[PDB]
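The structure appears right after this line, and notes come after that.
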Amino acid sequence: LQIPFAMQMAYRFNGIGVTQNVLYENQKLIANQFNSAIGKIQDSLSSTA
Amino acid sequence: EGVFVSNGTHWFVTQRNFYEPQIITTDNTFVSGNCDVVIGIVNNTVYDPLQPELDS
Ligand SMILES: *[C@@H]1O[C@H](CO)[C@@H](O[C@@H]2O[C@H](CO)[C@@H](O)[C@H](O)[C@H]2NC(C)=O)[C@H](O)[C@H]1NC(C)=O
Ligand SMILES: *[C@@H]1O[C@H](CO)[C@@H](O)[C@H](O)[C@H]1NC(C)=O
Ligand SMILES: *[C@@H]1O[C@H](CO)[C@@H](O)[C@H](O)[C@H]1NC(C)=O
């Protein structure tokens, strides 16, 4: 069943006991922290076996 | 405890796992802050059940 990705992430915030407005009010910060953290995976896997 | 949904003309709130549309009210919803921050927010009436009761 399709759902917009930011709305799926608001359901996942509700699942950890954090209210949905905490996602929508911080959505760019949350997306930047995710995009940044995936760059750390990329570099760490390239850096060491 | 729901999701906001539209049939193309009207806005409702539903439980997430089963389509059951309800009028959007001050009891179905909570406020946080103003219209400026949320990406993709839409303009609609939110009904307040007390106001016709005060109109009695
Ligand atoms: C969206 O839902 C509303 C509310 O159920 C529908 O509005 C009703 O439509 C019928 C048929 O046109 C009318 O007899 C009623 O008087 C309408 N009620 C209200 C409160 O407007 C609306 O038709 C639905 N829209 C779509 C595109 O299905
Ligand atoms: C939704 O996506 C469409 C197509 O990319 C775009 O025109 C629109 O501005 C977007 N709206 C929001 C709130 O993201
Ligand atoms: C929503 O309503 C406000 C106040 O009536 C108005 O300034 C704004 O342009 C509206 N937004 C949209 C997307 O229509």
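In order, the residues displayed for chain B correspond to 1092-1147 in Swiss-Prot numbering, which applies throughout.
A Cβ is built for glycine as well, from the same backbone N, Cα and C atoms used for every other residue.
In Swiss-Prot this protein carries:
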type: VARIANT; residues: B:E1092 to K; note: In strain: Theta/P.3
type: VARIANT; residues: B:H1101 to Y; note: In strain: Theta/P.3
type: VARIANT; residues: B:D1118 to H; note: In strain: Alpha/B.1.1.7
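Here the features listed in Swiss-Prot are painted onto the structure.
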| residue | record | CB count, 10 Å |
| --- | --- | --- |
| B:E1092 | variant position | 7 |
| B:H1101 | variant position | 11 |
| B:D1118 | variant position | 13 |
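The separation of B:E1092 (variant position) from B:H1101 (variant position), Cα to Cα, is 19 Å. Each residue contributes its Cα atom, and for B:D1118 (variant position) and B:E1092 (variant position) these two points are 11 Å apart.
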